[PDB]
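One structure is given here, and the rest of the page talks about it.
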Amino acid sequence: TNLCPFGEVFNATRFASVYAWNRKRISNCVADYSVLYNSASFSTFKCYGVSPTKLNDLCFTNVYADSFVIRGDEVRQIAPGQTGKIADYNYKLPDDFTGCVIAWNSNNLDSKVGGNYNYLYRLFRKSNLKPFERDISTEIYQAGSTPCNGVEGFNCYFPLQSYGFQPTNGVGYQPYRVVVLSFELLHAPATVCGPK
Amino acid sequence: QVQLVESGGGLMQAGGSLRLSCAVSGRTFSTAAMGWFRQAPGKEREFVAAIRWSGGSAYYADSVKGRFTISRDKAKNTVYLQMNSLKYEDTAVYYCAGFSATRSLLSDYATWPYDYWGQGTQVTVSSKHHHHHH
Amino acid sequence: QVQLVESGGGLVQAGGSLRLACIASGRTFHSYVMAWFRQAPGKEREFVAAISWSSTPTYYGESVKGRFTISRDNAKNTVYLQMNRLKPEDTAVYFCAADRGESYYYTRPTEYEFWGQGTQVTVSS
Ligand SMILES: *[C@@H]1O[C@H](CO)[C@@H](O)[C@H](O)[C@H]1NC(C)=O
């Protein structure tokens, strides 16, 4: 009788920086998508490996809700098989992703006169993330042949940078809140089913 | 609801030392930076120093490098400017700044617009040159 | 680098039938939800039909439901649009579109990453 807490994820007052992306486990609950079905303001609502029309009919052994903020031009990167700063260094979907990606323009909440700089991305990393990997380290990034030893300088850079969310920003630089619903199908009891 | 409050200004003779403090209440500057600016009467604001709050790396204007040290104590939520080898010319109003923006390159903080600043503390340097000629 | 190429358009009499085809280059076709959009003389791209990876479900714009059939052949990297009982109103450039993802908002052009240049259909009387 007890619905999965999608409201807690979609309507959270604070959203995570993409580099420190948030993950909520959803289990042992009825997954009623009817509140997403009656939404029209999402900029994107795509599922991979399942039809959005069948989400109320399906059972999964686990569900994860990952949430974070990115720029408009970067929403494309939240999909299987993408490269770029976000897919490579911040949040990586697997090539065979099963789940749904929902994004919406959050300019009303996430941009301020003078700019909101609270949302960060990783700009540098020694290698690409594996799918669903999270890197929250702040080690000075060694870009040259000489080690940094935690001192910034030439070829020694802080690995994170603020998005600058100004109201004057073009569509591609406006903030977008993202919710990724990842579905797992293992040889294990189903924890999450739809109403029917 | 944040405030930057500077203390430690005053008069010094050329060659001497002063320590400016800036107590921050209302927030931290975690992965971002704090800085010191100065403005002499009828002269444009000038960058002095910046420090990354998390890691503590420092960036200095050429005019103060090797003479002024910026540092911070995270427990006291305070940034400091140790002003050694003071010159006539270091005479200005000094104010601490906060940056909400995390910049990857520390040198950006030399020109990036600060979003927080304190009241200012006056620093006057005496010489024996008698600069002001009539 | 994925290209969609539409063919099978030309002149046809009202009441008549036409089969559009769209071939995707490479071997990524199977991973795509395929759709048809159309642009009538001086109107916006309008949704016509879409087909999910497994051939089910299928979707149709209100004005072509019953008359048109979308189908796919993964072995030929081809999506097809069988158009029957054609009217003058069906005169348009028909564009093939493709995406990795199946959108809840399947009628939105912005939900499809890949686009052909289109094939011209003219229905006369
Ligand atoms: C978020 O906002 C309103 C709060 O009443 C509600 O209609 C909706 O259910 C919420 N969204 C989700 C996904 O639960």
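Per Swiss-Prot, chain A residues shown: 333-528, in order.
Heads up, the Cβ atoms here are built off N, Cα and C, so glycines get one too.
The domain 'BetaCoV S1-CTD' annotation in Swiss-Prot covers A:334-527. In Swiss-Prot, a natural variant is listed as A:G339 to D, annotated with the note In strain: Omicron/BA.1, Omicron/BA.2, Omicron/BA.2.12.1, Omicron/BA.4, Omicron/BA.5, Omicron/BQ.1.1. Among the mutagenesis experiments that Swiss-Prot reports, A:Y453 to F is described with the note: Decreased HLA binding to NF9 epitope. Increased binding affinity to human ACE2. Where Swiss-Prot documents A:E484 to D as a mutagenesis experiment, the accompanying text is: Increased replication in human TMEM106B overexpressing cells. Under natural variants, Swiss-Prot gives A:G496 to S with this note: In strain: Omicron/BA.1.
Look at the Cβ of each of the variant positions A:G339, A:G496 and count the other Cβ atoms within 10 Å; the largest number goes with A:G496. In terms of C-alpha distance, the listed recorded positions A:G339, A:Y453, A:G496 place A:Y453 closest to A:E484 (mutagenesis position).
The 6 Å Cβ screen around ligand 1 retains A:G339 from the recorded positions A:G339, A:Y453, A:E484, ordered by sequence position. Among the recorded positions A:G339, A:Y453, A:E484, A:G496, the ones whose Cβ sits under 8 Å from a Cβ of chain B are, in sequence order, A:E484, A:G496. In this structure, the mutagenesis positions A:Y453, A:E484 were compared by how many other Cβ atoms lie within 10 Å of their Cβ, and the smallest count belongs to A:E484. Taking CA atoms as the reference points, A:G496 (variant position) and A:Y453 (mutagenesis position) are 11 Å apart. Here the CA atom of A:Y453 (mutagenesis position) lies 25 Å from the CA atom of A:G339 (variant position). In the three-state DSSP assignment, the secondary structure recorded for A:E484 (mutagenesis position) is coil. A:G339 (variant position) falls within a helix when secondary structure is assigned with DSSP. The secondary structure of A:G496 (variant position), as reduced to three states from DSSP, is coil rather than helix or strand.
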